[PDB]
Amino acid sequence: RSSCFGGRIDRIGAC
Amino acid sequence: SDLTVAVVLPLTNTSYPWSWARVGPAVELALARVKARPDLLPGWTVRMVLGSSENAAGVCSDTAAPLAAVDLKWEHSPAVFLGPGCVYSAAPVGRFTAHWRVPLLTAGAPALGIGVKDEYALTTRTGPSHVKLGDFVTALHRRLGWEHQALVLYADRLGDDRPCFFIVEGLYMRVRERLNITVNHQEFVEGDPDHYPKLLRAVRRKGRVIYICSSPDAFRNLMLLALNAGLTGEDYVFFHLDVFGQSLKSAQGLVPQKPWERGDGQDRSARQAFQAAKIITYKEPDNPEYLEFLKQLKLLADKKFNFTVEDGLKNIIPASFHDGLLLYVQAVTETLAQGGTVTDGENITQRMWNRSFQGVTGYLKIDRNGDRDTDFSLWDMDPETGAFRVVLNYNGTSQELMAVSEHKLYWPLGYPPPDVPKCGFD
Amino acid sequence: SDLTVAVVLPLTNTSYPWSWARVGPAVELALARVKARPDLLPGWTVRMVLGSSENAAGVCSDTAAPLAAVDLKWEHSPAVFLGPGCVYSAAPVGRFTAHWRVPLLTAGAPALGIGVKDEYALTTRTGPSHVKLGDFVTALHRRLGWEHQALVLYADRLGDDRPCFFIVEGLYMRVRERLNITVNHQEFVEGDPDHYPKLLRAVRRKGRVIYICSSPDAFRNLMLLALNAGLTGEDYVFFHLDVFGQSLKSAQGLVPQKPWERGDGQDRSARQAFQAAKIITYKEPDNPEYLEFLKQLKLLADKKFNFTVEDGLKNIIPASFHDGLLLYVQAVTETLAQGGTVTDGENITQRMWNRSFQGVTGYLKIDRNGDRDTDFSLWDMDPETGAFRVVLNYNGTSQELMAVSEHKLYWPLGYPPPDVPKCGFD
Ligand SMILES: *[C@@H]1O[C@H](CO)[C@@H](O[C@@H]2O[C@H](CO)[C@@H](O[C@H]3O[C@H](CO)[C@@H](O)[C@H](O[C@H]4O[C@H](CO)[C@@H](O)[C@H](O)[C@@H]4O)[C@@H]3O)[C@H](O)[C@H]2NC(C)=O)[C@H](O)[C@H]1NC(C)=O
Ligand SMILES: *[C@@H]1O[C@H](CO)[C@@H](O[C@@H]2O[C@H](CO)[C@@H](O[C@H]3O[C@H](CO)[C@@H](O)[C@H](O[C@H]4O[C@H](CO)[C@@H](O)[C@H](O)[C@@H]4O)[C@@H]3O)[C@H](O)[C@H]2NC(C)=O)[C@H](O)[C@H]1NC(C)=O
Ligand SMILES: *[C@@H]1O[C@H](CO)[C@@H](O[C@@H]2O[C@H](CO)[C@@H](O[C@H]3O[C@H](CO)[C@@H](O)[C@H](O)[C@@H]3O)[C@H](O)[C@H]2NC(C)=O)[C@H](O)[C@H]1NC(C)=O
Ligand SMILES: *[C@@H]1O[C@H](CO)[C@@H](O[C@@H]2O[C@H](CO)[C@@H](O[C@H]3O[C@H](CO)[C@@H](O)[C@H](O)[C@@H]3O)[C@H](O)[C@H]2NC(C)=O)[C@H](O)[C@H]1NC(C)=O
Ligand SMILES: [Cl-]
Ligand SMILES: [Cl-]
């Protein structure tokens, strides 16, 4: 898909 | 003898659709109707205790909101929570209420992850969900011959609730779940000119069916550059994912509807550019109970909240808080009526789930998951006048695209262009 | 007259390097040394109140841990927090302590985001940080001629703390921050055979310098498939990012060190495959104070905690909880000595930050950010015997790669292969 790096630490706003 | 209801919402900031200055009155209205219904919680005096989801700077916080939620639990032991609407606020509080076995009601929290009720148990979403946007895009592709490749562009202001992300997350995940077609995505930043070359490059390489989640100004500027680069409705179609109709005025007055007009002399080129563009918004409720609600809502908000509620799509959020709160009192009355208590969250919630209901927003269906079905509207330019108007309507419970006022979806080619070009994208 | 110290750690689950059954005794030891030091908090009786970071199922929870952190705050008003070690546990508790103006100490929480002390203020990391792994990779590339392209593969079991992610997040972000070279990444799942065709395809197309964060068995299987596909140390190099040395035994006994040996008749081919492979781990402390600490730690854990502490790299986590707690008592004594109180978190923390310290782990340097510098070891196969041994060492404070026992990094070509092939990857 995408590699979300630095996008917060929560199993909601991450990929 | 009294039902304590804990609210975690922006109590001071009013910029949010679920701001308390807008949901507060909508809740006052619902509490007023319960007192006058003898069939709803007879003899009960439902109290309310409030909590600011917002931090110091006034924005809703992934910290202030859960901290607020705990202080309300240990001070009042409420039976139900209301809000938050912010995704990053709602997520932590939802895990707390799901642990506490306390129901959670919100019109906000539209993200894909909130859908996971194994984690967010007893969390009932009476507002729009973004997974529901996938449903409409699915119906729209099935009923328009696009079954290969589409392109998504989304921007976010850093440090916000990341709204365009979760909008595209809920659309990407549900459309590939149902069609397994190629869906390309690209994030950008509106204030950075460095990205616009990248975007126009990707527009003509990564698809012809193009969805954009951006501000109105960003989506306009993109259309101008698309027109400039010779991209027209013959080969392309641009869906502005503008759910709250920020690029449009209210459905009440301000006739007609022109998003391309900006008053900068570029409006002449903008109108022609928007011939390849369509806007996907939410569906303004048709029922005249909505219009009475708005009227009572505006009055009550000016009087008790010293706030002015302008007309617009945002108002289905307070409306759905109103209706969702009615949906709960129904179910609690139902739960009390068969020997249960107001704390039987599992019994209470399952009544609310898989259930149609008639509230100020008209027909609303809480699906098997606990998420209100979302109805969408599709806007298109009348090539004659240039104004936009609703030409399609998606009933979310039935997943049916119905034409609006016998209007035809304008296509420069007489029919939608194909999602893939002639001899490949090369 | 007494200093309350709140701990949020896995109190029952012992599988974690920061499990209480392992950190608890390491803390008992540090408290014991404080009572015997007349120069450390004279006359003070430091208390400790504990909290399980773990949920019902016993894993550390993004919900249990912050809920725990609140009961300790509103019941004891501690002066400092200890743990959590889990990233997804620490992040929420960190935002709570940063709001509460209370220092937080942990050897865990290695993720890139915890580095942002504008959000996680008063959060001092006395253990490894993954950004620090970027530093070692940077030094390793600068001192080996790779300044173009590298490839990363990482896998995670769903629902864990996602360890290989944050390891690759901290490595990707810090190496592109310092070199701006092409770093390709690919996630996979170990138990899914469908990915292994995808991985071997990407190996010979997306780079020659290849880093893998996986279990030992997964990294081995990949090496066998690499060998099978004709991929050797002449053109490739495979860095297992095995920070806690799971693919290796303890540095105390069990001589020699063979990770490719598995006892399945494939070991013969495995040795040859591992000729192109090197392992990046943490640095076992050389100082004999560590070895005494381990001895006191194992005894104290068997006696008071009914737990058996085996030897290995994991033990620097309790060791760093020990040292970090000494680092704080130092600074609090220092703060009391200049008229300040134990609640002057900002003064206390700034003493701890930018400061070298001598603890059971030897020399440790809290950088300007509040993160212990991390020392790494590089392991390589002695082509003679086939066993692995340390050939390089990275002082994290000095960022110097120093050879170990006059050993030479084995290369099949006499020198490292180039990060880019001949006439492109085609
Ligand atoms: C989007 O699609 C939804 C899916 O169908 C629509 O929901 C439907 O809503 C209609 C009414 O709005 C509802 O009809 C009947 O529902 C009752 C329960 O089954 C039934 O008892 C009703 O019947 C009674 O009332 C009529 C007069 O109204 C009498 O003539 C009858 O004799 C009887 O007394 C009523 O006919 C559907 O059941 C319901 N469908 C589902 C699947 O639940 C939404 O309305 C639609 N929205 C829009 C805006 O298009
Ligand atoms: C990794 O690199 C680090 C960065 O250099 C090393 O840290 C260095 O550690 C050494 C000692 O381990 C330290 O040396 C001096 O530090 C004191 C503060 O400046 C200084 O006062 C000391 O001097 C005294 O003691 C000596 C005997 O030890 C006497 O001869 C002197 O007269 C005096 O009384 C001491 O010399 C460095 O300052 C320190 N560097 C930095 C930048 O802080 C790590 O040790 C190194 N670790 C490994 C394993 O490689
Ligand atoms: C009410 O909520 C508004 C939206 O949630 C909020 O607007 C936004 O405010 C933030 C900061 O509060 C701005 O962001 C800035 O954030 C950091 C921290 O200061 C800066 O370093 C960044 O550079 C960035 O500029 C948003 O830009 C801003 N957005 C908009 C559209 O206004 C209001 O401030 C809130 N107001 C009150 C009174 O609570
Ligand atoms: C102590 O912590 C261990 C690691 O944090 C934990 O092991 C892991 O346990 C989880 C569930 O507890 C397993 O995950 C499973 O999770 C969901 C929920 O049941 C399942 O649907 C999945 O299919 C998945 O199998 C991990 O696989 C497991 N991993 C390992 C290496 O054991 C222990 O269970 C914890 N034990 C105690 C006593 O707390
Ligand atoms: Cl909110
Ligand atoms: Cl933890």
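The residues of chain C that appear here are 29-454 by Swiss-Prot count, in order.
If you're wondering, the header gives X-ray crystallography, 3.2 Å.
Using N, Cα and C of the backbone, Cβ positions are placed for all residues, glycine too.
As recorded in Swiss-Prot, the features of this protein are as follows:
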| type | residues | note |
| --- | --- | --- |
| BINDING | C:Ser81, C:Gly113, C:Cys114 | chloride binding site |
| MUTAGEN | C:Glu197 to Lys | Abolishes hormone binding |
| MUTAGEN | C:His213 to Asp | Abolishes hormone binding |
| MUTAGEN | C:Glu338 to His | Decreased ANP-dependent guanylate cyclase activity; when associated with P-364 |
| MUTAGEN | C:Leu364 to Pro | Decreased ANP-dependent guanylate cyclase activity; when associated with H-338 |
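Across the residues annotated as binding chloride (C:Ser81, C:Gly113, C:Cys114), the two Cα atoms farthest apart lie 9 Å from each other. The residues near the chloride site, meaning same-chain residues not in C:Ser81, C:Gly113, C:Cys114 whose C-beta sits within 8 angstroms of the mean position of the site's C-beta atoms, are C:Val36, C:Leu37, C:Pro38, C:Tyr44, C:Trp46, C:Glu82, C:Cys88, C:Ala93, C:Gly111, C:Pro112, C:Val115, C:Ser117, C:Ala118, C:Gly136, C:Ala137, C:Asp189, in sequence order.
According to its DSSP assignment, C:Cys114 (chloride binding site) is coil. A distance of 23 Å separates the Cα atom of C:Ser81 (chloride binding site) from that of C:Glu338 (mutagenesis position). Spacing of C:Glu338 (mutagenesis position) relative to C:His213 (mutagenesis position) is 34 Å (Cα to Cα, whole number). Here C:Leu364 (mutagenesis position) is compared against the recorded positions C:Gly113, C:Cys114, C:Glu197, C:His213, and the shortest C-alpha distance is to C:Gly113. Of the listed mutagenesis positions, namely C:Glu197, C:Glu338, the sparsest CB environment within 10 A is found at C:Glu338. A Cβ distance below 6 Å to any atom of ligand 6 is met by none of the mutagenesis positions C:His213, C:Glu338, C:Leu364.
Counting only same-chain residues six or more apart in sequence, the Cβ atoms lying under 8 angstroms from the Cβ of C:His213 (mutagenesis position) belong to C:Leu179, C:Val180, C:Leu181, C:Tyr182, C:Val196, C:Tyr200.
Secondary structure at C:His213 (mutagenesis position), as computed by DSSP, is strand. The separation of C:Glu197 (mutagenesis position) from C:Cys114 (chloride binding site), Cα to Cα, is 16 Å.
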